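Peer 1: Would you mind keeping the following structure in view while I ask a few things?
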Amino acid sequence: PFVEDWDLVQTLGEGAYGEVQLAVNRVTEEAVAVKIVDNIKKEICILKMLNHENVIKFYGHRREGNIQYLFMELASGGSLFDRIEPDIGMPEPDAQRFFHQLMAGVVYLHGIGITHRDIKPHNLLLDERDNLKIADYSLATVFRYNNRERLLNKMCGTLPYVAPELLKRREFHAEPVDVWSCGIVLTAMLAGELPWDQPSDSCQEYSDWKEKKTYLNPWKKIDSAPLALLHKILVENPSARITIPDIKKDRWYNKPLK
Ligand SMILES: CC(C)n1cc(-c2cc(-c3ccc(CN4CCOCC4)cc3)cnc2N)nn1
């Protein structure tokens, strides 16, 4: 349980992509996280680009035979997932703060031409001051390079978080897909429940939303101001969907909260 100066003291995450260990340096006592895996070339390359307070820092990597070691910022708060009370959510002001921090993260990624592709509470970690960090770049990819956008075609992510275009279109724009998933995260924070299994015309809950039946759950647990924002985010047509610059002008986004 040791790689060079570091001891691998306990497990933080398991199986998802290899496993995540708490790494404590026996000399310096500094603690980091280490992702251990038995594609990784791409992930490492994207990881080396990331420099922002709401993105997980990459420290470096060591290959030791079969096993790759990715040293990363430790987020000792654990995940957003664990702060969401099932069926309840969390207090609206804590949700708003996390949403602000999530948008700052996403703007940053998009600005360097990176799309995360699997935004959800498991991948949103918290430092010891409750600062949000976007983690896990194993599905991340370049969508803008030398100022030219490339459309995506791989279907990936997590179904309850994916945008509907990803199930219907041969190719689609990256940015509105990440925006959509941020809106399902906002729903989850505010209601402690996901609104649908997947955003397909065969999913009854998704049909209900498109028919504006917001007297059903989870929408009826959400105040009208954040709900008005969720109406602009979870819009089926990605070219009509709100963009982040416009999210930042929204009334609830700018509402002062406890
Ligand atoms: C997304 C993937 C899962 N991952 C996780 C991490 C990561 C995870 C943690 C972390 C994970 C869990 C806890 C607390 N637990 C113990 C395991 O029972 C769930 C709660 C605390 C920190 C800290 N720092 C990271 N950098 N980095 N990448």
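Following Swiss-Prot, chain A shows residues 4-41, 51-270, kept in their order.
Header lists the method as X-ray crystallography, 2.0 Å.
Heads up, the Cβ atoms here are built off N, Cα and C, so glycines get one too.
Features from Swiss-Prot:
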type     : residues                                         : note
BINDING  : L15, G16, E17, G18, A19, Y20, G21, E22, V23, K38 : ATP binding site
MUTAGEN  : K38 to R                                         : Abolishes kinase activity
MUTAGEN  : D130 to A                                        : Abolishes kinase activity
ACT_SITE : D130                                             : active site, proton acceptor
MUTAGEN  : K132 to R                                        : Strong reduction of chromatin-associated CHK1 ubiquitination
Peer 1: Identify, among the recorded positions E17, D130, the residue whose Cβ has the fewest other Cβ atoms within 10 Å in this structure.
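Peer 2: Across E17, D130, these recorded positions, the one with fewest Cβ atoms within 10 Å is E17.
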Peer 1: Which residues of the same chain, at least 6 positions away in sequence, have a Cβ lying under 8 Å from the Cβ of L15 (ATP binding site)?
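Peer 2: Set apart from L15 (ATP binding site) by at least 6 residues yet with Cβ under 8 Å, we have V23, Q24, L25, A36, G90.
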Peer 1: Tell me the Cα distance separating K38 (mutagenesis position) from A19 (ATP binding site), rounded to the nearest angstrom.
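Peer 2: That comes out at 10 Å between the alpha carbons.
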Peer 1: Please check each of the recorded positions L15, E17, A19, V23, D130 and report the ones with a CB atom less than 6 Å from an atom of ligand 1, ordered along the sequence.
Peer 2: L15, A19, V23
Peer 1: According to DSSP, does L15 (ATP binding site) fall in a helix, a strand, or coil?
Peer 2: strand
Peer 1: Quick one: Cα separation, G21 (ATP binding site) versus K38 (mutagenesis position), in Å?
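Peer 2: Between the alpha carbons of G21 (ATP binding site) and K38 (mutagenesis position) there are 7 Å.
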